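Colleague: Here you go, one structure.
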Amino acid sequence: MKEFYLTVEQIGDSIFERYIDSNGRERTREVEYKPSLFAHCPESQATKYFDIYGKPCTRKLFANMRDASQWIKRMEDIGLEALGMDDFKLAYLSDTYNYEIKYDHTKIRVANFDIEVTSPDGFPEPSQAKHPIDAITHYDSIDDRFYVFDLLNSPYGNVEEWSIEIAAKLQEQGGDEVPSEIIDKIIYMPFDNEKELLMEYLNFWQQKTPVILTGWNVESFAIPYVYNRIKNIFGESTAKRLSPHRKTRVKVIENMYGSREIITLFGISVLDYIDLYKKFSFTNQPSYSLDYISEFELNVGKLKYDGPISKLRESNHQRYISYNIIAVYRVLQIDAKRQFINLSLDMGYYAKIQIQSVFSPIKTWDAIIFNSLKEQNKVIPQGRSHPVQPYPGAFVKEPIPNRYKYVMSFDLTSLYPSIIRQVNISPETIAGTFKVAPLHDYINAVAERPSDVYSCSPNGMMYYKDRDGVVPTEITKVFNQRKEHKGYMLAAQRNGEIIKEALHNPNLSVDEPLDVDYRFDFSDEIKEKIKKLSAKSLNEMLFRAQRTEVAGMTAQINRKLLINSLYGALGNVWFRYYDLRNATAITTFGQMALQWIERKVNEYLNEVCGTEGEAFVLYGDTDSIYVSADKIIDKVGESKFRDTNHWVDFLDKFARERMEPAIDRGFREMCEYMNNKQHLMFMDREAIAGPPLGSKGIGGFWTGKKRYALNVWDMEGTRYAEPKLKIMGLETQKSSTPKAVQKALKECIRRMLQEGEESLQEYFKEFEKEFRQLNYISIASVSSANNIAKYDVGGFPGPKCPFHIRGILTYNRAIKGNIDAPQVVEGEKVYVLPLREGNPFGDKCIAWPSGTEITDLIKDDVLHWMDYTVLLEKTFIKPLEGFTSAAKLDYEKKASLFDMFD
DNA sequence: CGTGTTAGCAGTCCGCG
DNA sequence: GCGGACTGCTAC
Ligand SMILES: Nc1ncnc2c1ncn2[C@H]1C[C@H](O)[C@@H](COP(=O)(O)OP(=O)(O)OP(=O)(O)O)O1
Ligand SMILES: [Ca+2]
Ligand SMILES: [Ca+2]
Ligand SMILES: [Ca+2]
Ligand SMILES: [Ca+2]
Ligand SMILES: [Ca+2]
Ligand SMILES: [Ca+2]
Ligand SMILES: [Ca+2]
């Protein structure tokens, strides 16, 4: 097999590299790497090296890496460009793996771990590590084994060994319900004392050194705790055995009260799953505890126990250890679903970077572009310093706030990357400028045609047509992967609906789920078999279709993020290829395109509907337009339609056969106008929206920019079995809105769009009546606790103190001296509740760490002093009034002359 | 060491015979 | 007590 790297580090003049060899064995080598950098030279000098603008360069081959670095300094002091890859480990990788890396994950040691630390004096701070590590579960991807390190004797208690037999037993038998499929994978190691546990752990670590190290919060707790604990017991050099190159870097963060650390372990690529989740999941969660995320991702129940965690080991060691093991498995289960490790590996090897650099789009792109240019013997420019300047972005139309009965939306595919490719926007393809007319003038095609010769953006930039730029070239490759995965995703989505439709009439028989690939549309034969399957088999098939869809989603949306991140990088001062002309060329072209196509759609629809001068396009944002289809429906008359699906079919046909070709013509013309390199403005029908036929449903509404709701029947070729609500920007979509309120506001919206005012009024009355019976956590607001200290004036609110911060401060006063009441962590999320006047807390609100029950010592009082009235008004009523006034609808029956009657 | 801009709502502070 | 300027937080 072809070789591939595992990790790479620069330490002084040495590259330290862990890799897999031709036989597939792990190896480590140290290399005194001899880097090259480049300087411009005279044209009269014959060379094979050119900068990206075609200017000749000369190679400087250096004796070592410090010399190369010191040369860059001397060049800076002289005032001349020092060209080439200045991050030497990227160059090393590029030299060593001068081919498309084909890697084998089965050879990569992925470690997943978590530790327990009993602490009677509050949170066990990793910087201090003053408490014993009394449990470690470490899963190894190569052994496929959970290695359990269990401390039996501690200052905080001596316990008996943990029982695997009892762990496997159901909770109802008094066991821990450790999932049966990992029971056989556990290797259990008890210890009489901490020192020998840790010694064994280190020696185990040396045998099975992680390449990828993951888990939940390992970066902020587990890794620094282990490191510091081993340091305090055996000394720093022993703690340094955690690095395969015996090298660590310790950096301390301080603010006012608490002190924290993150430890860099050289030769390991740490990918904290919480970080992967936050970057790649496209959620925003009210809490980031593992219990919460596992429940959200896996529908697994919360790992409940009696008493505080500080006493769980002594009171129930059996469960303590079992929960350590389960918490580690849960991360593996989440990754089995979301596949972020797979994505990080794909991305990392594709770019040729340290795997941990997938968190940096800038490092990723710099690496991709460098490798692309190196292949052509081209030399990359030196990074330069730039002041941060603002620049203009996308166009968002101001909608008339109203209900909108029938809506069809249209969307441009992967817009900004498409603009990059259409216009041929790159650092080295800039041809020159033209004098700009006002934007309105291009939108309306009255402005003089920018160029007969070059490809143009309405920001005034001109580009070469007859040569590809590195940026369009490289963005196209990733765009094309993204398209492949999205196709698989939509196919699995469509397959999902075929199953949901078949679950309407399940068959009374015992069979099994069909062996199929959900990434492709079910054939007619498969569809015929599905109609005859049992509910049990269909539901297993639906589960698999949905797992296939999530997998295709992870893969497509994060490739999308990466390419869009190349657009943004052009507007980041740290990017080697930072250029506000290129960034603005993209955004201004986008503004033109959206508004150009608005006019063309309005023109076309007035033509075919035989009217003149009316606004069919009701909204637009960046790359998408929303068309009122009322007059399309009215042109034929509703009476002609048999059912909902009928008119949906009608609009589907209308959009695809009539509108899209008009849109295509429209953009073809715009491309000619800007004299662009390749037409890539592909605007296709997105959603079809309306109320059920014959209902009193209103179909949809806008309240303002970025705030709207639609009852959608078809989305990107997916015909839903049941209508799905597409809600954007409204409180139902916000993580700060209480869970139960999201649920109630969504049902309010469902009723408005599908059923009508009267149905809405029925629900509202019911929810107002039962509001005060809801669980306090379900009705708490949520927020991030940033800059707590900045508003902390003797434990009281300082000037302009935010509501949620006031709540935290109130909490801090109430838990003063509680010793082991959970502290609010800076930057983390809290639940928030308003308090009635005269409460024992001495303020109008309280806040506590989210995903948790508020501590028992103050819980009673919180429940007693909650202001439900304020809570209802602020979280539910005020937003609902916003929705209903926009839709010209009432949530409460208004008074009228009829009230005089019985 | 480090993708981007556009945009609404909640809250504090301030003015307000 | 309701607006306007301001911070803080949260669809493309
Ligand atoms: N995370 C982001 N970073 C930078 N720019 C973004 C981001 N999200 C969106 N944009 C900009 C660039 C996008 O091309 C444009 C439109 O975004 P979006 O509506 O998500 O669809 P898209 O056209 O990029 O892709 P799709 O093919 O999924 O429709 O807005
Ligand atoms: Ca734990
Ligand atoms: Ca789009
Ligand atoms: Ca689309
Ligand atoms: Ca059937
Ligand atoms: Ca869009
Ligand atoms: Ca089309
Ligand atoms: Ca109390």
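Determined via X-ray crystallography, 2.3 Å.
Even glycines carry a Cβ here, placed using N, Cα and C.
Copied straight from Swiss-Prot:
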BINDING   A:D411, A:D623  Mg(2+) 3 binding site
BINDING   A:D411, A:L412, A:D623  Mg(2+) 4 binding site
BINDING   A:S414, A:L415, A:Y416, A:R482, A:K560  substrate binding site
MUTAGEN   A:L415 to G or F  Increased misinsertion, increased mismatch extension and inefficient proofreading
MUTAGEN   A:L415 to M  No effect on base selectivity
MUTAGEN   A:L415 to A or G  Decreases base selectivity by several hundred fold
MUTAGEN   A:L561 to A  No effect on the ability to recognize damaged DNA. Increase in probability of nucleotide incorporation
MUTAGEN   A:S565 to G  Increased incorporation efficiency of correct dNMPs; when associated with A-567
MUTAGEN   A:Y567 to A  Inserts both dCMP and dAMP opposite 8-oxoG rapidly and with equal efficiency. 100-fold increase of dAMP and dGMP when situated opposite guanidinohydantoin. Increased incorporation efficiency of correct dNMPs; when associated with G-565
MUTAGEN   A:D621 to A  Drastic decrease in the efficiency of incorporation of dGMP
MUTAGEN   A:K706 to A  Almost complete loss of polymerase activity
MUTAGEN   A:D714 to A  Complete loss of viral replication
Colleague: Which one is it, among the binding-site residues A:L412, A:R482, A:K560, that lies nearest to A:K706 (mutagenesis position) by Cα separation?
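Modeller: So, spelling it out, the nearest of the binding-site residues is A:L412.
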Colleague: Can you give me the Cα-Cα distance between A:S565 (mutagenesis position) and A:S414 (substrate binding site) in Å, rounded to a whole number?
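Modeller: One finds 12 Å between the Cα atoms of these residues.
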Colleague: Any idea which of the binding-site residues A:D411, A:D623 has the thinnest Cβ neighbourhood at 10 Å?
Modeller: A:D411
Colleague: Of these mutagenesis positions, A:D621, A:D714, which scores lowest on Cβ atoms within 10 Å?
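Modeller: Among the mutagenesis positions A:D621, A:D714, the lowest count of other Cβ atoms within 10 Å belongs to A:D621.
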Colleague: Just the number: how many Å between the Cα atoms of A:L415 (mutagenesis position) and A:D623 (Mg(2+) 3 binding site)?
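Modeller: It is 6 Å, counting Cα to Cα.
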Colleague: Measure from each Cβ of the recorded positions A:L412, A:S414, A:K560, A:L561, A:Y567 to the atoms of ligand 6 and list the residues where some distance is under 6 Å.
Modeller: none
Colleague: Compute the C-alpha separation of A:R482 (substrate binding site) from A:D411 (Mg(2+) 3 binding site), stating it in Å without decimals.
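Modeller: Cα-Cα, rounded: 17 Å.
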Colleague: I want the residues beyond A:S414, A:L415, A:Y416, A:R482, A:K560 whose C-beta is within 8 angstroms of the mean position of the substrate site's C-beta atoms, in chain order.
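Modeller: Not counting the recorded site residues, we get A:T413, A:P417, A:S418, A:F479, A:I563, A:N564.
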Colleague: Please identify, from the recorded positions A:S414, A:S565, the residue with the sparsest Cβ neighbourhood, meaning fewest other Cβ atoms within 10 angstroms.
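Modeller: Sparsest of the recorded positions A:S414, A:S565 by Cβ contacts within 10 Å: A:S565.
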Colleague: Taking the Cβ of A:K706 (mutagenesis position) as centre, how many other Cβ atoms lie within 10 Å?
Modeller: 13
Colleague: Write out the long-range same-chain contacts of A:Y416 (substrate binding site), meaning residues 6 or more apart in sequence whose Cβ is under 8 Å from its Cβ.
Modeller: A:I563, A:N564, A:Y567, A:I586, A:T587, A:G590
Colleague: With a 10 Å radius around each C-beta, find which of these binding-site residues (A:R482, A:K560) has the fewest other C-beta atoms nearby.
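Modeller: Comparing Cβ neighbour counts within 10 Å for the binding-site residues A:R482, A:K560 gives A:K560.
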Colleague: Please list, in sequence order, those recorded positions from A:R482, A:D621, A:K706, A:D714 with the Cβ less than 6 Å from ligand 1.
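Modeller: So the answer is none.
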Colleague: How many Å separate the Cα atoms of A:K560 (substrate binding site) and A:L412 (Mg(2+) 4 binding site)?
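Modeller: Here the two Cα atoms lie 14 Å apart.
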Colleague: Round to a whole number and give the Cα-to-Cα distance in Å for the pair A:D411 (Mg(2+) 3 binding site) and A:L561 (mutagenesis position).
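Modeller: Spelling it out, the Cα of A:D411 (Mg(2+) 3 binding site) and the Cα of A:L561 (mutagenesis position) are 17 Å apart.
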Colleague: What is the nearest of the recorded positions A:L412, A:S414, A:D623, A:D714 to A:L561 (mutagenesis position), using the Cα of each?
Modeller: A:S414
Colleague: With the Mg(2+) 4 site defined by A:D411, A:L412, A:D623, which remaining residues of that chain have Cβ atoms positioned within 8 Å of the Cβ centroid?
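Modeller: Not counting the recorded site residues, we get A:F410, A:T413, A:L415, A:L594, A:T622, A:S624, A:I625, A:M683, A:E686.
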